[PDB]
Amino acid sequence: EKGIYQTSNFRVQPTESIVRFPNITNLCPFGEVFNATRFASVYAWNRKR
Amino acid sequence: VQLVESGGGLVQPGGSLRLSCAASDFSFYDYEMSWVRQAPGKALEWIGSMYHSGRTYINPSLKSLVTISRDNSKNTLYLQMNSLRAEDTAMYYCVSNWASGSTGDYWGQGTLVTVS
Ligand SMILES: *[C@@H]1O[C@H](CO)[C@@H](O)[C@H](O)[C@H]1NC(C)=O
């Protein structure tokens, strides 16, 4: 009949997502273990926590 | 000082030299003593290894050439080298716990072994 009817709604779909994490300054000391020079004894393998 | 070394200077081939390696206490003697060399270009070569359990295991071609004596008053080690060669010509170190890496060890003042 004559009148105004509401059917559905519309939303502006979002664009490409954005991920923003803080500056990476701290790092593991992996350079001094994998690129090391001399190792410990076999029966005293180290546990570098 | 917790760990130190003594003796050295110039070593006469064939003769006997009473080298020393003093310290402050026996409680710091875990787990090894060693008198080693780091020659330029040569790989790791260890000439001595005095162990915490009163053991000295050396290369079979060297332990006959080396005399062993351990003290506890000054906690010094007595070791004698004869028929010296130029392959030992380096900053001869007394490294306590040589196999424990370069953090649980002390590097001594050093000396030289030269053949005229
Ligand atoms: C280790 O050394 C190599 C080059 O010798 C280098 O490319 C590498 O980045 C080093 N490792 C790390 C974690 O930086």
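In order, the residues displayed for chain A correspond to 309-357 in Swiss-Prot numbering, which applies throughout.
Header says: electron microscopy, 3.7 Å.
Every residue gets a Cβ built from N, Cα and C, even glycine.
What Swiss-Prot annotates here:
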| type | residues | note |
| --- | --- | --- |
| MUTAGEN | A:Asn331 to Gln | Reduced viral infectivity |
| MUTAGEN | A:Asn343 to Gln | Reduced viral infectivity |
| VARIANT | A:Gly339 to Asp | In strain: Omicron/BA.1, Omicron/BA.2, Omicron/BA.2.12.1, Omicron/BA.4, Omicron/BA.5, Omicron/BQ.1.1 |
| VARIANT | A:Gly339 to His | In strain: Omicron/BA.2.75, Omicron/XBB.1.5, Omicron/EG.5.1 |
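Cα spacing between A:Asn343 (mutagenesis position) and A:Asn331 (mutagenesis position): 25 Å, rounded to the nearest whole number.
Following the DSSP three-state reduction, the secondary structure of A:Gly339 (variant position) is helix. Taking a Cβ cut-off of under 6 Å from any atom of ligand 1, the recorded positions A:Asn331, A:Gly339, A:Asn343 reduce to A:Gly339, A:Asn343.
A separation of roughly 20 Å, to the nearest angstrom, links the Cα atoms of A:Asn331 (mutagenesis position) and A:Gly339 (variant position). Cβ neighbours within 10 Å of A:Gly339 (variant position), excluding its own Cβ and spanning all shown chains: 9. Within 10 Å of the Cβ of A:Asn343 (mutagenesis position) there are 7 other Cβ atoms, across all protein chains. Of all Cβ atoms in the protein chains displayed, 5 besides its own lie within 10 Å of the Cβ of A:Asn331 (mutagenesis position).
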